[PDB]
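Peer 1: Sharing a structure below in C-alpha cells format, with a few things to ask.
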Amino acid sequence: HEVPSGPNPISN
Amino acid sequence: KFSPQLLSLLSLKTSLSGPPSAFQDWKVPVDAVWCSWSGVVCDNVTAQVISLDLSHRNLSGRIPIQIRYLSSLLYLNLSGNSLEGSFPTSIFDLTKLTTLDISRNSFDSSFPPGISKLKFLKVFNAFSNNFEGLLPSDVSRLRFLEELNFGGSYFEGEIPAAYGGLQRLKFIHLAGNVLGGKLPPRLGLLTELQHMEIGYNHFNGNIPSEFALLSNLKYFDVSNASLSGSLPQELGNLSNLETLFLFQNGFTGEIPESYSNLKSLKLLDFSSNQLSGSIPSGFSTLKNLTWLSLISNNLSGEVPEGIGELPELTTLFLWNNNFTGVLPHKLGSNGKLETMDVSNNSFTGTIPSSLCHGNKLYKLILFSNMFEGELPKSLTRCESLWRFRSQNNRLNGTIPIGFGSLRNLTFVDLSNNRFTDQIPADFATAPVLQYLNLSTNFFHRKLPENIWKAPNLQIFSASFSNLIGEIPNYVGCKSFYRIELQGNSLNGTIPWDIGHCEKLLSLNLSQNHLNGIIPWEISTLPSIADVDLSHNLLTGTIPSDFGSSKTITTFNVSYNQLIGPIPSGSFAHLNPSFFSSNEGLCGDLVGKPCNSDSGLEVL
Ligand SMILES: *[C@@H]1O[C@H](CO[C@@H]2O[C@@H](C)[C@@H](O)[C@@H](O)[C@@H]2O)[C@@H](O[C@@H]2O[C@H](CO)[C@@H](O[C@H]3O[C@H](CO[C@H]4O[C@H](CO)[C@@H](O)[C@H](O)[C@@H]4O)[C@@H](O)[C@H](O)[C@@H]3O)[C@H](O)[C@H]2NC(C)=O)[C@H](O)[C@H]1NC(C)=O
Ligand SMILES: *[C@@H]1O[C@H](CO)[C@@H](O[C@@H]2O[C@H](CO)[C@@H](O[C@H]3O[C@H](CO[C@H]4O[C@H](CO)[C@@H](O)[C@H](O)[C@@H]4O)[C@@H](O)[C@H](O)[C@@H]3O)[C@H](O)[C@H]2NC(C)=O)[C@H](O)[C@H]1NC(C)=O
Ligand SMILES: *[C@@H]1O[C@H](CO)[C@@H](O[C@@H]2O[C@H](CO)[C@@H](O[C@H]3O[C@H](CO)[C@@H](O)[C@H](O)[C@@H]3O)[C@H](O)[C@H]2NC(C)=O)[C@H](O)[C@H]1NC(C)=O
Ligand SMILES: *[C@@H]1O[C@H](CO)[C@@H](O[C@@H]2O[C@H](CO)[C@@H](O)[C@H](O)[C@H]2NC(C)=O)[C@H](O)[C@H]1NC(C)=O
Ligand SMILES: *[C@@H]1O[C@H](CO)[C@@H](O[C@@H]2O[C@H](CO)[C@@H](O)[C@H](O)[C@H]2NC(C)=O)[C@H](O)[C@H]1NC(C)=O
Ligand SMILES: *[C@@H]1O[C@H](CO)[C@@H](O[C@@H]2O[C@H](CO)[C@@H](O)[C@H](O)[C@H]2NC(C)=O)[C@H](O)[C@H]1NC(C)=O
Ligand SMILES: *[C@@H]1O[C@H](CO)[C@@H](O[C@@H]2O[C@H](CO)[C@@H](O)[C@H](O)[C@H]2NC(C)=O)[C@H](O)[C@H]1NC(C)=O
Ligand SMILES: *[C@@H]1O[C@H](CO)[C@@H](O)[C@H](O)[C@H]1NC(C)=O
Ligand SMILES: *[C@@H]1O[C@H](CO)[C@@H](O)[C@H](O)[C@H]1NC(C)=O
Ligand SMILES: *[C@@H]1O[C@H](CO)[C@@H](O)[C@H](O)[C@H]1NC(C)=O
Ligand SMILES: *[C@@H]1O[C@H](CO)[C@@H](O)[C@H](O)[C@H]1NC(C)=O
C-alpha cells in the first residue's frame, strides 16, 4: 500500500 | 545441449501471465539466444544470465521453481506487478544475488525464512506488498546489506533488535506497517546508517538515547507512531542530520537547547505534539534550515530574533501555539520566504515590512493574533501573493491600494480589524480574486462603485463594517454566489438589476436603511436560496413572482413595513417568523386573512 513521506502538510 | 538457462527463462515466460507486450520479445529461432531478450543481460563471457528485469509488465502468476537455474544472477527486479501469494523461496537459491526488488506487488502471509542464504545481498526492496506477521529475523545475518525496505505492508510486532547488527546498512525504511513495541535501542549501533524511515506505525515509549550514536544519520522520520515522552537531548550530537520528522506524536517536555547544534539541519517538523516550552534562542545558528514547523503544540515563548536572519528559511509554521512578543522584523529579508502561517497565537506588534522581499511568498496567514498598525504597503507590491488571511487582529489605518495589481491573488480575509476610511477600488480589478471578506471594520465610506464588476469574486462579505451610501448597481455579477452586506447604513433602493447575478445563492441585506419596493428580479434568480432583507425601510407589496420560485429556502422580510398579501406558493410552508413586524402584511401565515375586493394593492 502507499505510505506517506515528507513533512506534515496541515494547512490554513 | 541442455541449457538450464533456457529452461529457466522459458519456465518464467509460461508461468507469468501478462499482455503480449511482455514476453513477445522472447523467441527461439530454428546460439545463446536469450541474451537478446527484453531485460535479459548475459555475462559477456559465460552467457549466463547476470541480470533479469521483469518490472512493470502487468503480470500475474507464480514464480516457477526453475528460477533457481539462473545461478549467475546478480540482479532480479520483479517490481511493480500484480504478483500474488506467499513469497516464493525459489528466489533464495540464487546465491550470487546482490539487489532483489519485490516492491509494488501483492505478496501475502508470513515472510519465509530462507533470506539469509543470499550471502552477498546489498539491496533488498520489498516496499508496498501484502505481508503479515513478524519482520524476518534472518535479515540480521546479511553482512553486506546496504538498503533494506519492508515499508508499506502489514508486518506486526517489534522491530528485531538484531537488525542493529547490520554494519554496512545505510538505508532502513520500515514505515507504514503495523509494527508495535518499544524501539530497540540496539538500532543506534548501526554505524553507516544515514536514512531511517519508521513512521506510521504504532510504537511504545520514546526515541532511545542511543540513536544519538548514529553518526552519519541524515534523514530521521518517525511520525504518527505512538511515540511519547521527553524528547531525547543527546540527539543534538547528530551533526549530519538534515531531515528530522517527529510530527504527529505525543512527545512532551521542552525542545532541548542542544538541538541548536544540528548544524546540517534543513527541514524540522514537530507538528501536533504537546511540546510546551519555547524555541531555543540557539536556533539562530542553523544556517541551512529551510522548513521549520512547530504547529499545534503547547509552546509559549518569544520567537528568537535570529530566525529573521536565517538565510535559507522558506516555510515557517508556528500556528496553534501561544507565542507572544513580535515577529522578527528582519523576516522576509532573505528573499526566500514562501509560506508563513503564525495564526491563533498571542503575537503583537507590526507586520514585518520585508516578508515578500524576493517576490517568492505566496501564503501569508496571520489571523487570530494581536497584530497592530497599518498593513505594509510592500504587501501590495508582492507579485507572488496568492492567499492572505489576517483577520481577528488590531490592524489599523487604511487598506493600501495596490492589491488589484497582483496576478495571483485569490483569497483575502481582512475582517475583524480596525481598518478605516476607503475600501480600495482596485479590489474589483483583482484578476483572480475569489473570496474577499472586509466584515467588521471601521471605514465609514461607500462600497467601491465597480465592486460587482469583479470577474471571479464568488464570496464578498462587508457586513458590520460601517458602510454608507447606496449599493452599487450590480453590472457584471459574474461569479458572486455569497453576498454579505448586513449591519451597515446603506441607503437607497435595492438595485433593480440584481437579476444579473445568476450564480447567487445567499444574499444578506439585513439591518440597514434601505427603502423602496422589493425588486421582483430576485425571483428570476435560478439558484437563489437565502434572502435576508429584514430590518430595513422596504415598503410596498411583496412581488407575487416569489411563490413561483421553487428554489428559495429562507426569505426573511421581517421588521420592514410592507403591505398586501404574502405570496402563496413555495412561500406557503415558510417560517412565519419571516413576515413579522410588518403590520400591513396580509394572509394565512400571519393569521390576518386578506381583504378580497376589486381594488387590491398587487399587480
Ligand atoms: C445616503 O447617505 C449619504 C451619506 O450618509 C449619511 O449622511 C447624512 C445624510 C447622515 O444623516 C448619515 O446618516 C450618513 O452619514 C448621502 O450622501 C451624502 O450627502 C451629503 C448631503 O446630504 C453630502 O454632504 C455634502 O457636503 C458638501 C458641503 O455641504 C454643505 O453642507 C454641509 C452639511 O450638508 C455643511 O456642513 C458644509 O460645510 C457645506 O456647506 C457638499 O457640497 C457635498 O458635495 C455633499 O453634497 C455627502 O458628501 C454625501 N456623502 C456620501 C458618502 O455620498 C445621501 O444623500 C443619502 N441618500 C439618500 C437617498 O438619503
Ligand atoms: C467574514 O468574516 C466575519 C468576521 O470576521 C465572519 O463572521 C463571524 O465569524 C466568527 C467566526 O468565524 C463568529 O464569531 C464566533 O467566534 C467565537 C469562536 O468560535 C469558536 O471558538 C470557540 C472558543 O473560542 C470554540 O468553543 C469553538 O470551536 C468555536 O467554533 C465564538 O465564541 C463566537 O460566539 C462566535 O460564534 C462571528 O459571530 C461571525 N459574525 C460576525 C458578525 O462577526 C463571517 O462568517 C465571514 N464571512 C464569510 C462569508 O466567510
Ligand atoms: C526496478 O525497476 C524499477 C522500474 O523499472 C526501478 O524504479 C524506477 O527507477 C528509476 C530510476 O532509474 C526512477 O526514474 C526517475 O527517478 C528520478 C525521479 O524520481 C529522476 O531524477 C530520474 O532521472 C528517473 O527518471 C523511477 O522513479 C523508479 N520507480 C518507478 C516506479 O519507475 C527500480 O529502481 C528498479 N530497482 C532497482 C534495485 O534497480
Ligand atoms: C485556536 O487554538 C485553540 C487552542 O489551541 C483552539 O480552541 C480549542 O479547540 C479544541 C479543538 O477544536 C476544542 O476541543 C477546545 O474546546 C477549544 N478551546 C476553547 C477554549 O475553546 C481553537 O480551536 C484554535 N483555532 C483553530 C482555528 O484551530
Ligand atoms: C497565552 O499566554 C498568555 C500569557 O502571556 C495568557 O494571557 C492572559 O494574561 C493575562 C494578563 O495579561 C492573565 O489574565 C492570564 O495570565 C492569561 N489569561 C487567562 C484567562 O489565564 C493566555 O491566557 C494564554 N492563552 C491560553 C492559556 O489559551
Ligand atoms: C494605529 O496604531 C498605532 C499603534 O497601535 C496607534 O498609535 C501608536 O500606539 C499608541 C496607541 O495604541 C500611541 O499611544 C502611540 O503613541 C502611537 N505610536 C507608536 C509608535 O506606537 C494609533 O493610535 C492607531 N490608530 C490610528 C493611527 O488611527
Ligand atoms: C443575516 O445576518 C444576520 C446577522 O445579524 C443573521 O441573523 C443573526 O444570526 C446570528 C447567528 O450568527 C444570531 O446570533 C443573531 O441573533 C441573528 N440576528 C437576529 C436579529 O436575530 C441572519 O441569520 C443572516 N441570514 C442568513 C440567511 O445568513
Ligand atoms: C495518523 O495515524 C492514524 C492511524 O494510524 C491515521 O488514521 C491518520 O490518517 C494518520 N495521520 C496522517 C496524517 O496520515
Ligand atoms: C555528545 O557526544 C559526546 C559523547 O561521547 C559528548 O560530547 C557529550 O556527552 C554528548 N552530548 C550529550 C550526551 O548531551
Ligand atoms: C550546510 O552546512 C554543511 C555543513 O555540513 C555544508 O557542507 C553545506 O555546504 C551547507 N549547505 C549548502 C547548501 O551547501
Ligand atoms: C503566479 O502563480 C503561478 C501559479 O499559479 C506561478 O507559476 C507564477 O510564478 C506566479 N507568478 C508570480 C508573478 O508570482
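Swiss-Prot numbering applies to chain A: residues 88-99, in that order.
Per the header of the entry, the method used was X-ray crystallography, 3.0 Å.
Every residue, even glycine, has its Cβ placed from backbone N, Cα and C.
Take a look at what Swiss-Prot says about it:
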type	residues	note
MUTAGEN	A:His88 to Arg	Compromised interaction with TDR
MUTAGEN	A:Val90 to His	Compromised interaction with TDR
MUTAGEN	A:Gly93 to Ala	Compromised interaction with TDR
MUTAGEN	A:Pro94 to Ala	Impaired repression of tracheary element differentiation
Peer 1: Which has the fewest other CB atoms in a 10 Å radius around its CB: A:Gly93, A:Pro94, the listed mutagenesis positions?
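Peer 2: It is A:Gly93 that, of the mutagenesis positions A:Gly93, A:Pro94, has the fewest other Cβ atoms within 10 Å.
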Peer 1: So if I draw a 10 Å sphere around the Cβ of A:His88 (mutagenesis position), how many other Cβ atoms end up inside it?
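Peer 2: Taking every protein chain into account, the count is 13.
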Peer 1: In angstrom units, rounded to an integer, how far apart are the Cα atoms of A:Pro94 (mutagenesis position) and A:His88 (mutagenesis position)?
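Peer 2: About 19 Å separate the Cα atoms of these two residues.
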Peer 1: Looking only at Cβ atoms, how many others are within 10 Å of the one on A:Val90 (mutagenesis position)?
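Peer 2: So the number of other Cβ atoms within 10 Å of A:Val90 (mutagenesis position) is 19.
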Peer 1: With H, G and I counted as helix, E and B as strand and the rest as coil, say where DSSP puts A:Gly93 (mutagenesis position).
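Peer 2: Going by the DSSP assignment, A:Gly93 (mutagenesis position) belongs to neither helix nor strand, so it counts as coil.
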Peer 1: According to DSSP, does A:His88 (mutagenesis position) sit in a helix, a strand, or coil?
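Peer 2: Its secondary structure by DSSP: coil.
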